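Asks: Have a look at this one before I ask anything.
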Amino acid sequence: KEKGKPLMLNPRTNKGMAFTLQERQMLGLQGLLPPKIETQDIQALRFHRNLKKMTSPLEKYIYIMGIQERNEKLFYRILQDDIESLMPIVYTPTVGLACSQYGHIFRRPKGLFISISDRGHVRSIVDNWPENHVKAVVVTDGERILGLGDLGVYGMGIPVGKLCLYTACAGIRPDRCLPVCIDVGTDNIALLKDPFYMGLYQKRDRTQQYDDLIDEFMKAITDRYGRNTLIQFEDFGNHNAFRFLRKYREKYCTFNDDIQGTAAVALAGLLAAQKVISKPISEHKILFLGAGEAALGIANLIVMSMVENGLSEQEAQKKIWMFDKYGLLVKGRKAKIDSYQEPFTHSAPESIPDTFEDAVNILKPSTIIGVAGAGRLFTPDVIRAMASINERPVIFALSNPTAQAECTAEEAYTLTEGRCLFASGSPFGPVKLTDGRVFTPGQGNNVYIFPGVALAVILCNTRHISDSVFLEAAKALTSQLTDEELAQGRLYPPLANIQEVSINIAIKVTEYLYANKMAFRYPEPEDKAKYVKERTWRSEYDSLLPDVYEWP
Amino acid sequence: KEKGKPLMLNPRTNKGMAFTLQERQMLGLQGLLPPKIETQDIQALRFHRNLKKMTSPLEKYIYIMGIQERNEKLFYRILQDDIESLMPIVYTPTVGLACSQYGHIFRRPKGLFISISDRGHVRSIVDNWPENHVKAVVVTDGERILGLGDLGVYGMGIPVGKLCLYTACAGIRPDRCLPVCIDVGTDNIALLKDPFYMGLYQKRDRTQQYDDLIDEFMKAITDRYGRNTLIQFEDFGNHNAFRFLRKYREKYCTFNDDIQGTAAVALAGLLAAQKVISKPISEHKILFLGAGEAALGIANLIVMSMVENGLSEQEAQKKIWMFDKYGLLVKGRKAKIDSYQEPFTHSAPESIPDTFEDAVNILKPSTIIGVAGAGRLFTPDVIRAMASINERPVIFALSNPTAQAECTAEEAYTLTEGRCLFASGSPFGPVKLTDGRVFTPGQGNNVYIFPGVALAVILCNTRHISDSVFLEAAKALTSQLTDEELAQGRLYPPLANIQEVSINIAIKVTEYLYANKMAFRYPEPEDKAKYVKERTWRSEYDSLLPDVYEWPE
Amino acid sequence: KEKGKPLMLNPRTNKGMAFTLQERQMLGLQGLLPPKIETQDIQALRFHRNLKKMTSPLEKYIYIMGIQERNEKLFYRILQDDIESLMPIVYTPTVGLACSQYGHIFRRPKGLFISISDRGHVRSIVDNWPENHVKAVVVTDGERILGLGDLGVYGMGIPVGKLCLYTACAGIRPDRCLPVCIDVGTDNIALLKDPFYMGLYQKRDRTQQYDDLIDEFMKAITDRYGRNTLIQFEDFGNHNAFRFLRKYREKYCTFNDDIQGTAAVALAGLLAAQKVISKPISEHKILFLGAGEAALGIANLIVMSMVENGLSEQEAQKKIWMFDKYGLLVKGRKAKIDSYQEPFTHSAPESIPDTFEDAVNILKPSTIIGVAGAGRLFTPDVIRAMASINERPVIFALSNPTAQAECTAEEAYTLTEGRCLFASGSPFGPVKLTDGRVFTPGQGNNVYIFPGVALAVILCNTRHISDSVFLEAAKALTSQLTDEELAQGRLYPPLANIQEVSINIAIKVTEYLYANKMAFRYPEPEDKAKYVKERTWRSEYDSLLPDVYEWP
Ligand SMILES: NC(=O)c1ccc[n+]([C@@H]2O[C@H](COP(=O)([O-])OP(=O)(O)OC[C@H]3O[C@@H](n4cnc5c(N)ncnc54)[C@H](O)[C@@H]3O)[C@@H](O)[C@H]2O)c1
Ligand SMILES: NC(=O)c1ccc[n+]([C@@H]2O[C@H](COP(=O)([O-])OP(=O)(O)OC[C@H]3O[C@@H](n4cnc5c(N)ncnc54)[C@H](O)[C@@H]3O)[C@@H](O)[C@H]2O)c1
Ligand SMILES: NC(=O)c1ccc[n+]([C@@H]2O[C@H](COP(=O)([O-])OP(=O)(O)OC[C@H]3O[C@@H](n4cnc5c(N)ncnc54)[C@H](O)[C@@H]3O)[C@@H](O)[C@H]2O)c1
Ligand SMILES: NC(=O)c1ccc[n+]([C@@H]2O[C@H](COP(=O)([O-])OP(=O)(O)OC[C@H]3O[C@@H](n4cnc5c(N)ncnc54)[C@H](O)[C@@H]3O)[C@@H](O)[C@H]2O)c1
Ligand SMILES: NC(=O)c1ccc[n+]([C@@H]2O[C@H](COP(=O)([O-])OP(=O)(O)OC[C@H]3O[C@@H](n4cnc5c(N)ncnc54)[C@H](O)[C@@H]3O)[C@@H](O)[C@H]2O)c1
Ligand SMILES: COc1ccc(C2=C(O)C(=O)C(c3ccc(OC)cc3)=C(O)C2=O)cc1
Ligand SMILES: COc1ccc(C2=C(O)C(=O)C(c3ccc(OC)cc3)=C(O)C2=O)cc1
Ligand SMILES: COc1ccc(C2=C(O)C(=O)C(c3ccc(OC)cc3)=C(O)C2=O)cc1
Ligand SMILES: [Mg+2]
Ligand SMILES: [Mg+2]
Ligand SMILES: [Mg+2]
């Protein structure tokens, strides 16, 4: 398309000093670059050297995210070199810190910004996006960014970082990814007073106009790019998150990772546990600390797993209890019970606990899952009560970051003599016990699911994503534990091999999508594995050398 | 020319969030920016707030040079806002530290790279340069980067930084500035071992090819851009610096800042000292610690300044003495004598000095100038020796960085008890003696000279720069001091006013060029002040809004 | 700058099928062109073949002017191949015919259009012109297009065609040429009723606004491109033409070809004649048929020639009489005498003619010059009266086109036994007389002057063009007649060698410009010939091949 300085200024084309001598000469770059040819390998090492001479995580974020705006293929190469250590940077927890000071660290814009001031003109904006074949859209209003609450347009970092992991893990063409931020104001007074805030100076609009903007946004996106365009909602308010999932679910090809992706990884760990504890599902009793979107999201998907294994809906629900901030979810309590909690709000026992430890002793659960985000509430005695009740208790401490976790690997494994099966939201290191026996805990990271699922949905031209897709993703993830990894005490495969794990998920989800008539991409491929591997985006530089030859 | 995302990837047009609502809508940026209209001020305050979060100078270099590549108008606004503090960052000393690791911090390339491997195809390379009306070239081989020696292609940071100051100070259009690095190899072993070295992995070619390559380079630039294109040689090795300056002085529009710019700023101080103490020029004698590039440069220019005032050639030279690392330069000594030094190699006194303190006592100088870059060799006893020999002694400690300076301001002013006239290369804060008097010493930075001179040479379409230009530039620098500032012991205007000072220098040089028939820009302007002040480049954002207006139906 | 289809769509870069194999491969053109390499020679022949299979002049114009918008270098090559025959097409007379039907034949726009509706916004328009270093501007209001009168914006063809001859003859870089049309309405009712008219539907504005538009236009041009920018006025109303020349002459670097260029070629022929008739200038009496801009233009320049040869102003004026539509210009006549005619309005004789033949017998002129544009008014007996009075009478029939000429070569040479010295505005073929003696008449074409002058003015950064520049151009033109050409009866060199003639004029005018301190381009060149030849624009294709080589 273009030659000269424009090639170097365009991230998609810019190879940097990896432009070969001929490329330089033939594309009019000779002299604009230093007289040295590099490879993507040399360029990558240079990054790792600079990254080592940096302590601050926020400095690492700003550096690496700058590389995206200079050389795209280098950027995604660098993530793929060591994804485990850099995923903390490009996404959580660091992305939170970046999102807090997002107006300070701003350098170059990265996504698409739709305001409530642009009401009725969303189509004009969408059309300004240079890329023509968008497949994956990630959107946020910024109201519920991680644990940091409302951050307005500073939330844009989340879409951006999310889509980095789409490309990095799954192989979704970056040029077909679109991060979107919906600015309708913000209730965060700190930001309104900040003169470097990048959003609108007004409180959140919660009128009809907000709903209308989302409708128009959804329409505008699909008008330009198609109805099969994948649209993921991220870090919306809990109220908005659920009701928008409901009203668009069967209309637009949309999912919510915070609900559905979270449920999937939760379940995938439970299913990993059942390769150890083979107890009939009839026996499993499950107790959630917290009754948030995370709880309800996970709860529903468990019920659906239980249903596919024999149990009814009514019965499977009665095997799930929830203990939130006001106490145990029971019928006829003064504390509020919302519509989504009603199915898990159960007939009260004789003794009605006022403590979580009290509940564990009364209800005799085989599994406790922590999603309160309210610190260390799985007390040492809670851990013990579970070890007395179950021979191998399943304890899931999912809250993030580490400081909000309900308990620690250390705290879990040692207080149950290394019997329990543990998994966490935040990364804990190998625990060592006094008998010289190693236990390597797994991490319940959402990145196990959404990339693979997203690739499959896109590759199959799927138009709606049913809850049973995430159920199939769960089974798919769990089916990649080797025996060794289970012996070591992992309920998830290593994050190190996320790329491979993401693909195999995409494959197994593609098969399911065709088998249940949710794929509209025909002709149907016979070998789904080949079909997926072939279409994943590679970070290797392509030649940009024009073809010169003699005429014989 | 362009619309959409290209306007934001092009730093000459990119206003960032300073794009108005009208501009965003009409240019198709609406939605690509956050919904927040800023101004150049807010953007600037953001930069200032973030600069404080950084502690390392090198972090700051990387952050600020980054802005040149995102937003050019914003970049030069940031420099002009706080020029005094950020000039250390953008250029010396921090550019030295950056130049050392230039390949380790490389993100985007900034200039034009001509290797020896491109011999015969140099015009090809010149023609790849996007800009069509280049007026100012700064070129480096990389052989003698500051006091760091041979950094080779790492030396590119020097031209890049220096042209920032052309623009920042004098208002020379950035799009007409071309930084160039001639790459002929490097003698530095560490770099030849480095897998991130950005140059050719070979020793410096010192053969005939090197000379040919510089010839070809000079021809190629002036072919494309014209013969009056200003070509400034920077940080070449001594041998080459002088010989090329001689070879091209009369053929192209060229100068060397390390020689001629240094001389101008040196002389500017000496003349300002002369204003304080009306010492007859016959009753002056100059002692240089060091007899290299800086010494020889300042020497040759001083001679002219004396000759101008009445002295002859030989007369003025005999008032200038040089003491190098082998000792005092005297006729028929043991250590060798370069031909440029020969004029300042006199017949030995009766007692040949073996140290510098000796020389001060034997020769009884009025002024010592330190350009050896070898630490605190103006020992306390030397400052005292001068303090007793002269009523008002002039002491110039020009060596950089601070650690290689011959003495501090504190050391100079206390051991002379206020009676000293002091200047240095490195910045020394205010010196407050016990008795109550405060002395603010002048910094003898080259940046006083080269911006103003370059601007003048360019606006007058001058084809050659004789040494009298720098002489005339020196007087122009000296003449901007207030009497109050002379009473404060300043021999140089504040760096806070480098802009006002650079323009005023450019004006006076313009008058000189026209008055002495060295200008070729006719018709000749009458008011030279208005001419210069009108052609300076501004950092204020231009509107990119196309004109919408109504036609009678 | 650019590669691919854009190179082929850009006239300045487009070489057509003359793109070499390597160029095609290296610039991404391989496949977009037919598999055949041509030269500019092959491409040129193709043009000449097509031009031969066309009768209509208007078809030839549309074809060749299309080539300018496809391949610029080919276009100017083709003019330089046979300039003599094609100059009739690109300019007069055909350009007149094209200008009449300009809205019909419109295909692609060619110049810059400034309307009175764009009052106060002329700078915006000027800035829309893509070219950055304009040197030669030709502008028209369209009020007095050739003989066709007011044609409004259809007059744009004139600037365009004029500037074709700038490039074709002189070598003025086409990219530095700017044709401008000032639309202020038109009095031509035929055009106002035409629904394909390309100008404004209103009568000519003759208020202050017109004058103001011209001021702003002049300012805007010079603001962007400089005060030394050459601005030529063409085919303005006679009133406007003179007064605009006067008020801007010493302000903007401006000339008018219809006045000054016309005067120059007139004089150059008179000076050619004086190499035959060596009579002292004191004896020369001159009589103009018509007292138009052409008459007055020529008259003044003659006076200035006479002055440089010894005569005073008052005396030199008395040697010039004028006979216009109302009769002989005499003091105290009922017919109007304008300010410019006053110097040539003389003390009445005893007998005051009412016929032009009557005047020739009374006043005894040695030279008659026809610029009435009113047909054959040099009656056969006029021709004879001149032959009886003078041994070699100088008869100049300058009116155009041929039908408006005052007499013919045939009519002139035979009615004076082949004694007279004749020149015409329109081309007449070699006359043959009954004694087997050939007389080849010259043409008083303005193209002899303005290209050479224009090149010199531009190359010398001249800021004002004095009348004595055109006087020097005249002497320069005449100094290129060989003796043979004078023997044959030519008062001008062949149009065939206009390119060479234009350059030599530019050289001699450059020398004069430096010698009289009108050049601001220093350093001054020592050899003016080399200086000019070096800087003329060539039509040869340049290589567009990027430099590829090995690294030794
Ligand atoms: N660069 C190329 O050579 C190129 C590029 C695109 C398509 N094609 C050709 O077109 C055929 C059909 O391609 P298609 O795109 O219409 O359908 P497809 O069968 O190749 O892909 C199905 C769907 O998945 C999307 N998709 C595929 N890979 C993706 C990725 N890495 N990231 C995001 N979205 C991705 C496509 O846009 C499409 O909507 C291909 O089989 C190939 O022959 C070639
Ligand atoms: N590991 C993962 O993949 C993953 C994914 C999503 C969310 N999470 C984590 O889940 C946690 C909850 O997120 P959420 O979106 O459900 O938030 P939420 O506000 O919707 O849920 C919080 C719930 O905890 C309850 N609670 C608060 N303090 C309590 C206390 N002291 N005792 C008992 N109950 C208490 C609240 O009443 C509420 O029911 C967070 O810490 C978040 O980091 C983890
Ligand atoms: N302040 C300014 O504007 C400015 C401008 C240019 C140069 N300088 C300074 O000038 C200094 C020298 O630069 P240069 O290019 O002339 O270097 P150079 O290598 O050309 O000259 C060094 C000279 O010092 C002599 N020398 C070295 N050690 C000595 C010692 N111990 N005692 C006596 N003489 C000794 C050497 O023999 C030689 O003659 C540097 O420190 C540099 O910072 C300052
Ligand atoms: N393509 C090239 O290589 C190229 C192009 C332009 C200039 N140059 C270099 O710049 C030097 C100075 O060029 P300059 O233009 O400033 O001055 P110049 O001395 O070459 O020309 C003087 C003036 O005439 C104009 N001019 C020259 N040739 C012309 C033409 N054919 N048509 C119209 N206008 C014409 C110029 O624009 C200028 O205003 C040249 O001597 C050359 O070294 C090179
Ligand atoms: N050969 C050239 O280079 C050249 C250049 C310019 C104009 N011309 C020709 O000159 C002629 C006049 O052009 P102009 O611009 O001076 O027009 P104009 O209207 O200014 O001049 C016409 C003059 O002829 C007079 N006239 C008209 N009919 C007459 C008659 N029957 N008897 C006597 N006088 C009569 C008018 O009164 C007026 O004085 C045109 O035919 C034009 O083609 C030739
Ligand atoms: C309301 O309190 C919350 C709720 C959810 C979160 C999230 C997480 O705890 C995640 O781990 C999380 C997440 C982390 C990693 C990941 O793949 C890299 C995907 C999601 C989120 O998106 C969250 O919103 C944080 C605080
Ligand atoms: C040989 O040792 C040297 C020689 C010269 C130098 C230079 C300086 O000491 C400068 O101050 C210097 C300089 C510094 C600032 C400036 O304007 C900001 C211009 C020149 C140079 O270019 C040098 O080369 C340093 C060490
Ligand atoms: C008013 O009647 C007129 C006046 C002038 C003309 C012109 C000519 O007769 C030209 O020859 C003429 C011209 C012709 C050729 C040329 O070089 C090719 C330059 C001018 C004009 O520009 C005229 O305006 C025509 C009719
Ligand atoms: Mg989230
Ligand atoms: Mg230097
Ligand atoms: Mg005309």
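By the numbers in Swiss-Prot, the shown part of chain C spans 22-573.
For this deposited structure, the header notes the method as X-ray crystallography, 2.5 Å.
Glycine is no exception: its Cβ is also placed from the backbone N, Cα and C atoms.
Swiss-Prot feature annotations, pasted as is:
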- C:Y112: active site, proton donor (ACT_SITE)
- C:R67, C:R91: fumarate binding site (BINDING)
- C:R165, C:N421, C:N466: (S)-malate binding site (BINDING)
- C:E255, C:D256, C:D279: divalent metal cation binding site (BINDING)
- C:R67 to S: Abolishes activation by fumarate (MUTAGEN)
- C:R91 to T: Abolishes activation by fumarate (MUTAGEN)
Asks: Select, from C:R67, C:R91, C:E255, C:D256, C:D279, each of the recorded positions with a Cβ positioned under 6 A from at least one atom of ligand 11; if none does, say none.
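Replies: Going through C:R67, C:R91, C:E255, C:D256, C:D279 in sequence order, those close to ligand 11 turn out to be C:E255, C:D256, C:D279.
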Asks: For C:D256 (divalent metal cation binding site), which of the listed recorded positions (C:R91, C:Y112, C:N421, C:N466) have their CA atom within 10 A of its CA?
Replies: none
Asks: Other than C:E255, C:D256, C:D279, which residues of the chain come within 8 Å of the divalent metal cation site, judged by Cβ distance to the Cβ centroid of those residues?
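Replies: Other same-chain residues near the divalent metal cation site: C:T161, C:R165, C:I166, C:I179, C:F254, C:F257, C:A262, C:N277, C:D278.
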Asks: Taking the residues C:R165, C:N421, C:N466, which the record names as binding (S)-malate, find the longest CA to CA distance and state it in Å to the nearest whole number.
Replies: 19
Asks: If you draw a 10 Å sphere around the Cβ of C:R91 (mutagenesis position), how many other Cβ atoms fall inside it, taking every protein chain shown into account?
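Replies: Around C:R91 (mutagenesis position), other Cβ atoms within 10 Å: 14.
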Asks: Given the recorded positions C:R67, C:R91, C:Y112, C:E255, which lie close to C:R165 ((S)-malate binding site), meaning Cα to Cα within 10 A?
Replies: C:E255
Asks: Tell me the Cα distance separating C:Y112 (active site, proton donor) from C:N466 ((S)-malate binding site), rounded to the nearest angstrom.
Replies: 12
Asks: Long-range same-chain neighbours of C:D279 (divalent metal cation binding site), Cβ under 8 Å, sequence gap at least 6?
Replies: C:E255, C:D256, C:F257, C:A262, C:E314, C:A315, C:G318
Asks: Within 10 Å of its Cβ, which one of these recorded positions (C:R67, C:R165) has the largest number of other Cβ atoms?
Replies: C:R165
Asks: For a quick check of packing: other C-beta atoms within 10 Å of the C-beta of C:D256 (divalent metal cation binding site), how many?
Replies: 25
Asks: Filter the recorded positions C:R67, C:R91, C:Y112, C:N421 down to those with CB closer than 6 A to an atom of ligand 8; keep them in sequence order.
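Replies: By the Cβ criterion, which requires under 6 Å to ligand 8, the hits are C:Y112, C:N421.
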Asks: Take the Cβ of C:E255 (divalent metal cation binding site) and count every other Cβ within 10 Å, whichever protein chain it belongs to.
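Replies: Summing over all protein chains shown, C:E255 (divalent metal cation binding site) has 24 other Cβ atoms within 10 Å.
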Asks: According to DSSP, which kind of secondary structure is C:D256 (divalent metal cation binding site) found in, if we only use helix, strand and coil?
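Replies: DSSP call for C:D256 (divalent metal cation binding site): coil, neither helix nor strand.
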Asks: Could you tell me which three-state DSSP class C:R91 (mutagenesis position) falls into?
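Replies: The three-state answer is coil.
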Asks: Quick one: Cα separation, C:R91 (mutagenesis position) versus C:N421 ((S)-malate binding site), in Å?
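Replies: Counting only the Cα atoms, the answer is 32 Å.
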Asks: Can you grab the distance from the residue listed as 'active site, proton donor' over to C:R67 (mutagenesis position)? Cα atoms, rounded to a whole Å.
Replies: 22
